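Each remark here refers to the structure printed beneath this line.
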Amino acid sequence: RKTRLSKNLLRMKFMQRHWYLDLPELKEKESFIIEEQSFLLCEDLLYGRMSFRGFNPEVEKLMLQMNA
Amino acid sequence: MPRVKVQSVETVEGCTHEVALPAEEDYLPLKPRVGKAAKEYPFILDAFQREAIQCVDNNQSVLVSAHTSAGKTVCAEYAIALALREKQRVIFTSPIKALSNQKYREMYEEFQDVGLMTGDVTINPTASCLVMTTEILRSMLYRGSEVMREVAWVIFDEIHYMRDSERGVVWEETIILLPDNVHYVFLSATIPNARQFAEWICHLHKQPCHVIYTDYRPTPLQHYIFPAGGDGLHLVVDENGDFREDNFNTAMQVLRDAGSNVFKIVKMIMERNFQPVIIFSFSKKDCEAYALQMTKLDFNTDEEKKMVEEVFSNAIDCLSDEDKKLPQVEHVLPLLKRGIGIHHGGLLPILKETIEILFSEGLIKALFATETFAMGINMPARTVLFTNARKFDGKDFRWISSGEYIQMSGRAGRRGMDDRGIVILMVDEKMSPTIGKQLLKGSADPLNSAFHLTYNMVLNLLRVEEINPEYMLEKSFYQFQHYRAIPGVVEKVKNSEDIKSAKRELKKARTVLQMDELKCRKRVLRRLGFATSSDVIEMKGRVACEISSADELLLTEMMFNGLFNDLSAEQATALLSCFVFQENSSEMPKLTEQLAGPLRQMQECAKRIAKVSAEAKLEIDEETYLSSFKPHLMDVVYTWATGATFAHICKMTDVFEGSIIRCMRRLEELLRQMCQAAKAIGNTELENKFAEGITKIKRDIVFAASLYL
Amino acid sequence: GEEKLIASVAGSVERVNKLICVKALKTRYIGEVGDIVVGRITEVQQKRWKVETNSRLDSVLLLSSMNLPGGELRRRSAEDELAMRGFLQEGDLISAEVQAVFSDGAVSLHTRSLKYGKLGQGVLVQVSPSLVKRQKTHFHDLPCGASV
RNA sequence: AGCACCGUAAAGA
């Protein structure tokens, strides 16, 4: 008798489908100003690829999605 | 004549070991291993296998003739691992494609370093082990690819398959082409002429070779007969080989007295608990109708049915949602639920692999399979039944040959589980003890070669400077096999020491055969432009050599008479279907003009080739050559290339599906070849045309993946 | 051009059954598939050797192609990649046969057997390729006392 | 073994 499969079959593919340091001078410190070069954090912007009344409705749903 | 020295070694009972070596090199036997073993095994190896390993250690080629199911594949793995130990490369020649996929899956599970080559796919060719068919290796040997200079070990499986007529040239030619500095293994079944084969390999490589032979077997068999309506199985031969025809005589008496059956036999088998069972019927409609008859019974629980549904769906989910809605799929799936299966070369290979796997598990007990399992799988069972002895091969409606009877009987017998196997044979005719004896206990049929010369061979050999056909013919097996039959009239002449035969057969002792056909092939090639005086190639030759999947002379003539240069994309696919397809059908079809016209020009070219062949007396016929090309699938292929549904296609013709799949795969191969030919001459429109046709064919299922891969 | 077949090269026209070609009188060696060949090496790239035939490009001998001393054939490793130079010096000569022709025009050539490979001291001549009859057995050993 | 072809005797309407 038997109830379960075998392994050699159950392997096939169609089936599966350091250290640290404490500086009292600089232990609990954090940067107060940070250098950025991105106009996004800086400023809000829409999604590049868009469309107006019909061309590539896929881009229209992308607009609806990413612009909120 | 070929001088050669054969010898025997003093070993123990269990096998026989014999060497064949050059006639002027004395014999110093093998030596024990040095250092670690290449591959330790969980169990203990028989004398058979350990002798094979000892041979493989000392780097000497070998021949191994022993019944299947005797762990004959161990020497292969040892050689593979030994090669992967010395950085060498190794090769494994399995003609079949599905068997090759299985062997690749196994070797990949084990070694992690393998590569598959085959007409359909290609995997990890930068692998120390190359599993593939043999024709690929033939093409390599021709074009001296980057492998022959790296691989040191070759291993052949199913050389006995060389006894055929249409492919026995490949293994021979491959051997003749290999270099003296190679080593390799032969893994055959029982054949009594092994000594001649070894002597041939030796005289052909000036290399020593070994031979192992044994009738040993782990699971002895018991043969029974069933006569029509006898309701009782009668023993004939027992495990010990004791053949008792008393029961055979009683069975014949029942036959004489006799003047919904296999159902009764399987019911008996199952009540005996003899499951599982294999059923070898030498046809297709018979298997299918027997399955239809036996659908009523059920040899499984319900949980097994759910699990079979699971695996079946997980397998055929790789297809579309429509190929699922296919009549074979549905009208078969219940048969699988119930534990009975069917397998023949008329199915979709997907279901074929599915059924083979399920059988490997045990989710189906009774399997109606004609000859596939006989050769290219390791999936033994507990008992086998021959629905009948008769069959069809080539032309003759011959009886069953002991060779094939044994090649199939080797299936029965599961090591460990089955203490023994039950063979049975159905009979409905007077069969006296002579035929029954020579069938059941008689020995296998010897290994005779075919070695029929071919165009491709001549041309691809004209390419080369160092190798000529006469060499091939003088080195073949069909020639080396005509030196032990020579002593006859030679012995008569030695007595005579009549004289006409003396002169002739002395000037014909070490000479060549089958030359006239060679000269006639050459004459044809000259008349048609595929060569010239001085026996040198011409452009047509370099266009035809690229073709191997069909008749290439006629393809090249179709080119150089301007046929494909005026047609469309698909029509070429159809005119090539006219070549790949080789089966007959009931009703010749009706074809439209646009698609028929070209076939008339095809037939005209064929008639021209036939006349040119008859002038040189190739013993050829015109009507056959012309009608050896069945266009019965031109419309099929046309509608398929128009982007249609397989279900809208399997209907147009009263032909099975697997035949269509073979047709179309061979067709795509031929299209690649023709693209390369057009690439050779210098044209581009034609190659774009053929490539577009290819892109049209491959859609859903004709080129699906192999579940074993 | 404009539904008109116009020649491109100086020579005699040849009409095979339906194919129209031209057979010029001076060209550079176009690559066939079985033709033997003699070649003077020009470069040694990490993977292969670059050879000079009278061809329109730089013929190529892959490191996988060159036969090894005797028949000691196992496989190609880095040690062979470094002997790639000490054995086949830049400027040497090889007598090979073509293996295949690429779509870019180049010719990959190999060494089927030991009769091929590298050449001794001998002497050499450079002529036009349209002055050797396409026939068999380019390798001759003449009774005069030499070979060609 | 099967499928097809041909003839043959018999029954009903």
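Chain B is numbered as in Swiss-Prot; the shown residues are, in order, 96-354, 372-609, 831-1042.
If you're wondering, the header gives electron microscopy, 3.5 Å.
Just so it is clear, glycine is given a Cβ too, placed from its N, Cα and C backbone atoms.
As recorded in Swiss-Prot:
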BINDING   B:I139, B:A161, B:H162, B:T163, B:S164, B:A165, B:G166, B:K167, B:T168  ATP binding site
DOMAIN    B:148-304  domain 'Helicase ATP-binding'
DOMAIN    B:405-577  domain 'Helicase C-terminal'
MUTAGEN   B:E253 to Q  Abolishes RNA helicase activity
Same-chain residues six or more away whose CB lies under 8 A from the CB of B:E253 (mutagenesis position)?
B:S189, B:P190, B:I191, B:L282, B:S283, B:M487, B:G488
In the chain carrying B:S164 (ATP binding site), residues 6 or more apart in sequence that have Cβ under 8 angstroms from it:
B:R312, B:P313, B:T314, B:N490, B:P492, B:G522, B:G525, B:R527
Out of B:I139, B:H162, B:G166, B:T168, which of the binding-site residues is least crowded by other Cβ atoms within 10 Å?
B:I139
Let me make sure I understand the span of the ATP site: among B:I139, B:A161, B:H162, B:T163, B:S164, B:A165, B:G166, B:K167, B:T168, what is the greatest distance between any two Cα atoms, in Å?
19
